[PDB]
Number of protein chains: 2
Amino acid sequence: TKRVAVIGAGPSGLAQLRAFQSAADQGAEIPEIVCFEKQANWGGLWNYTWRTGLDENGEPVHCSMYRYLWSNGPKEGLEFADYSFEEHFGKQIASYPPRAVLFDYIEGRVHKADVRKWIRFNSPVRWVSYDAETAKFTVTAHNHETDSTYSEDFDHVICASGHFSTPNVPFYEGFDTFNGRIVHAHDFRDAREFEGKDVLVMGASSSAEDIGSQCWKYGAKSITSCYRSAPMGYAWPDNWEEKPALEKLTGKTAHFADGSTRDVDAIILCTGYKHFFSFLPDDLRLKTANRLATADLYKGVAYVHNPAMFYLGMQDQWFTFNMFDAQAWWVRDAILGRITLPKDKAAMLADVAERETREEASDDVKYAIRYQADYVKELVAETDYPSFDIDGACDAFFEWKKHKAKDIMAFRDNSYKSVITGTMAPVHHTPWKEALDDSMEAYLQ
Amino acid sequence: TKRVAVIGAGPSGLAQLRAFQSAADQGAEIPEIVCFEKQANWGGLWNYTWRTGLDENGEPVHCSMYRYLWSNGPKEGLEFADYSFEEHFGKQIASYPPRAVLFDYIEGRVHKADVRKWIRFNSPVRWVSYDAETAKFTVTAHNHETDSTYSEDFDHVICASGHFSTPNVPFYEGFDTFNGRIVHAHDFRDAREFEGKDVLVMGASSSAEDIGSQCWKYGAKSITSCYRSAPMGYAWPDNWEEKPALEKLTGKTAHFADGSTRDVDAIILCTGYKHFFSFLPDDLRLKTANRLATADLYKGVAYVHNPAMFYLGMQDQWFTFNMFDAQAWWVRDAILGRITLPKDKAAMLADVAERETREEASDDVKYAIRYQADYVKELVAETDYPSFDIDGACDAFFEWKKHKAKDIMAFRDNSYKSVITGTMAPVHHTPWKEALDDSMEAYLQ
Ligand SMILES: Cc1cc2nc3c(=O)[nH]c(=O)nc-3n(C[C@H](O)[C@H](O)[C@H](O)COP(=O)(O)OP(=O)(O)OC[C@H]3O[C@@H](n4cnc5c(N)ncnc54)[C@H](O)[C@@H]3O)c2cc1C
Ligand SMILES: Cc1cc2nc3c(=O)[nH]c(=O)nc-3n(C[C@H](O)[C@H](O)[C@H](O)COP(=O)(O)OP(=O)(O)OC[C@H]3O[C@@H](n4cnc5c(N)ncnc54)[C@H](O)[C@@H]3O)c2cc1C
Ligand SMILES: NC(=O)c1ccc[n+]([C@@H]2O[C@H](COP(=O)([O-])OP(=O)(O)OC[C@H]3O[C@@H](n4cnc5c(N)ncnc54)[C@H](OP(=O)(O)O)[C@@H]3O)[C@@H](O)[C@H]2O)c1
Ligand SMILES: NC(=O)c1ccc[n+]([C@@H]2O[C@H](COP(=O)([O-])OP(=O)(O)OC[C@H]3O[C@@H](n4cnc5c(N)ncnc54)[C@H](OP(=O)(O)O)[C@@H]3O)[C@@H](O)[C@H]2O)c1
């Protein structure tokens, strides 16, 4: 029987397993599926750990999430089309669940799917090579439970290893002598650490917004965020100042591009991540910027230089969970033969070029959201993934953007229409800034 | 011609290059040598970086050294037999030089040797395999300068990748909810961070002693160190208490095995390291405890299951630099044919078993130092490495041990006789406790 290797059991890899199990139930023959996961459990970025740097096994820590993290977008825009929030929880919950609650939801679906038996945990992939003579990938993996490395052959490899875990960590003059903490978002864990401190947050994207907000919520004396392109531009609280580019540090004094200076106690580098695959040779290794049209991926999933290799979730993300589903169903269908890939590499490269050109046609945020919605629509049309109201999910993101513009610190105190019923989610029992307790127990009451 | 791969350009790898260059100068034909180094420069652990976790390229940070680090033992006991301190700096320096000074000394020797041209920097090794049919090792390496992975064939591989860089990081109840910093020694950089703080130092070996001392020197409010075996036992300062095993944390309250408690602000795990090779398959991968008799290494260097593979510096270390030299000369001679390895695997295994039994015969510290001295003596007798006064080196370590027992905080305010001239080194211009400045400049005046 044909064999498929899935690298990673985060939301993407899990979606891939769910896709195959769903086809098997229909009566389709499916390949053998082996999912390799470095961590001790599934969940990907959502599987929280206090650990930073290297894990208990000596492997790079994957987790980039922190304490107090809540859903940063409306949940209504990431609902699985085949497994609703209502089905999982029974009842209606608010629109921005804490990490532990979304983790439960992710896990609930694959528990029902009975796909855990396909996963090997504590088993980082070390290497993948392809031999055209045999038409097989050789996957080398290390099993930390037995301290033994082995290799096995597969007809396909689906890489779902993430791209928000290997940090971009710039050096600025003074970083090495600064008497204070300098920590990348990747290693950030507990906002309580900076209570009563002046925090400098470098960056102007998703992580800067949220980590700055966590530090603010948990009692930072002040937040100073700095940008090198467009400011975030929100109406910040009184103790939050947005400055232009950092130039250098002299002692604990930060110098900015407009000539202004500020003393800071700690620096959090919210400077993003790189696509990094420590386990791939040149001929298989995806090289791309983080954006909505990923380089060298036909239909955003099939590797143009070897289309028997696929990648999931390698785009930057407005949509998340149901985009990964759409991708996983598509990749599944390509492997099963329900979809046939072009034999013309020129055609695959042109597909990517079209996507890049279309992404770049406008820099408008609503255009970007709609662009990715269009991508999900495109993939869903080409498989049996249950169609869902993508326009409705789109409107949720539009409303979410409006809410953040109005009150950046209170945007999580809002509800959105379910794409299934059209009904507004309930108000949560506690305002975000006062909801210091993380637990799922406290959230669900 | 024959080819040798050296993995790592720390003191061990550097000693290996120097060994081969020395033989070439004698008129011996030598193999091609390729040294792969993950970092941007040589020096191994001594090559300091402010970075922790993953480096700028996304690879695990090798550095385990910190600011304010000074030589841990007498320099007279680690002097190269073929390159004295005098020949280098010219003058006579004190006996405990700061990191930056020793780095310069290390650098000095290999600069003179003209071996840098054999080294590829920013080039972590990804994998090594051996094929018996071809009798070749295939080394796969990633060049971060070009973002390109390649592979090449070698007749020998010499692994000098260190074993004090992948940390042992235990979990204790309360670690994940502790409102304070928890950092393994590997990630410890600036003692100033803990000024005015109550610090818990877990451990009772080299790292606990020195990191605890740095925290003390740089103004920690108090140090509580904890042991699970033998206490360190020194006469500690007034604000330093040694406790038995940590049981758990409840909030910031540490509970110990004797029923006592102590509130702490930060925890530094000085809990040691594992031997960890992310780039080796089972049939080549050394598995061993950290000790003086390393498992599965004939003569402490030749891998018993494939003796064309060698390992340097995998022992725990009383002796350092001149032991690595002795090892490197020995491995060189095996490769050149000046030494012939046994064709009897049982004999190689018996060699290791003898070393283990002899190490275990006594737990006395002086016995342990003499044991490794005997190892260096053994290796040096079997090559043309110049013979030096090993007994004198022993006496230096013995004096060092006694100074530490007398005053653990001031042992660095001592001098020792040169192993070449028998002249007591001059006293430094500032007592250790007062010598806050790191610079080599401040040290040398
Ligand atoms: C800080 C942060 C907050 C976020 N918040 C939200 C949010 O609120 N809502 C939302 O919808 N999205 C959020 N995201 C987006 C996130 O990317 C997706 O939710 C989702 O986690 C991506 O799923 P994935 O499976 O593609 O990747 P990941 O979740 O990164 O999972 C990849 C998996 O691959 C494994 N892996 C990696 N290397 C190897 C190897 N060599 N061998 C084996 N396994 C390996 C990892 O251990 C991991 O389990 C957030 C992202 C970040 C960084
Ligand atoms: C905290 C600390 C303090 C110490 N203080 C002293 C002291 O005062 N005096 C003393 O004599 N000794 C000291 N030591 C001992 C130290 O082990 C030796 O001085 C020496 O650094 C060991 O040299 P090495 O080359 O064997 O290993 P390392 O110094 O660890 O160097 C190994 C090299 O291999 C490289 N490498 C690792 N993996 C890869 C890969 N996959 N591909 C390519 N390259 C790789 C690393 O980047 C590194 O350059 C200390 C050790 C520690 C941990
Ligand atoms: N954290 C979340 O809430 C969350 C949730 C889900 C998904 N994600 C995804 O994660 C992706 C990454 O989010 P992110 O905020 O972590 O990273 P990011 O989007 O790449 O943003 C990095 C920020 O740091 C700045 N920066 C980068 N390098 C810098 C340097 N050397 N000096 C100064 N500033 C620098 C960037 O500015 P320039 O624009 O000038 O480069 C940008 O403002 C997002 O696109 C988002 O999809 C995030
Ligand atoms: N020059 C220096 O200052 C320096 C500094 C660091 C390292 N080194 C070199 O590298 C070696 C390592 O030194 P090291 O101190 O870093 O490591 P180490 O010698 O392995 O010591 C580890 C210490 O932590 C304790 N420990 C380990 N696991 C623990 C756990 N789960 N819970 C509680 N305690 C735990 C150990 O106790 P047990 O004994 O009970 O296991 C031991 O006391 C040394 O032999 C030396 O060669 C040198």
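Numbering of chain A is taken from Swiss-Prot, so the residues present carry the numbers 2-446, in order.
Header says: X-ray crystallography, 1.5 Å.
Using N, Cα and C of the backbone, Cβ positions are placed for all residues, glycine too.
As annotated by Swiss-Prot, FAD binding site applies to A:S13, A:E38, A:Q40, A:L46, A:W47, A:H63, A:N73, A:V126, A:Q318, A:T321, with the evidence given as experimental evidence. Under the heading NADP(+) binding site, Swiss-Prot lists A:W71, A:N73, A:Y173, A:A205, A:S206, A:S208, A:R229, A:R413. Mutagenesis annotation in Swiss-Prot: A:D317 to A, described as Strong decrease in activity; the structure shown retains the original residue.
Fewest Cβ neighbours within 10 Å among the binding-site residues A:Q40, A:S208: this applies to A:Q40.
The two recorded residues, A:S13 (FAD binding site) and A:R229 (NADP(+) binding site), have Cα atoms 32 Å apart. For ligand 3, the nearby recorded positions are A:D317; that is, of A:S13, A:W47, A:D317, these have a C-beta under 6 Å from one of its atoms. Considering only the residues assigned to NADP(+) binding, A:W71, A:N73, A:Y173, A:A205, A:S206, A:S208, A:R229, A:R413, the longest pairwise Cα distance works out to 34 Å.
Neighbour counts were taken as the number of other C-beta atoms within 10 angstroms of each residue's C-beta; across the binding-site residues A:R229, A:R413, the minimum falls on A:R229. A:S13 are the binding-site residues among A:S13, A:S206, A:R413 whose C-beta comes within less than 6 Å of an atom of ligand 1, given in sequence order. The distance from the Cα of A:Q318 (FAD binding site) to the Cα of A:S206 (NADP(+) binding site) comes to 12 Å. When the record's FAD-binding residues A:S13, A:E38, A:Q40, A:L46, A:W47, A:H63, A:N73, A:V126, A:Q318, A:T321 are compared pairwise by CA position, the greatest distance found is 30 Å. In the three-state DSSP classification, A:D317 (mutagenesis position) falls within coil. Proximity to ligand 4 at the level of Cβ atoms, with a cut-off under 6 angstroms, picks out none of the binding-site residues A:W47, A:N73, A:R229, A:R413.
Relative to A:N73 (FAD binding site), the recorded positions with Cα atoms inside 10 Å are A:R413, the candidates having been A:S206, A:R229, A:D317, A:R413.
There are 20 other Cβ atoms within 10 Å of the Cβ belonging to A:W71 (NADP(+) binding site).
Taking A:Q40, A:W47, A:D317 as the recorded positions under consideration, the smallest Cα distance to A:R229 (NADP(+) binding site) is found for A:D317. Annotated pair A:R413 (NADP(+) binding site) and A:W47 (FAD binding site), C-alpha to C-alpha distance, rounded: 19 Å.
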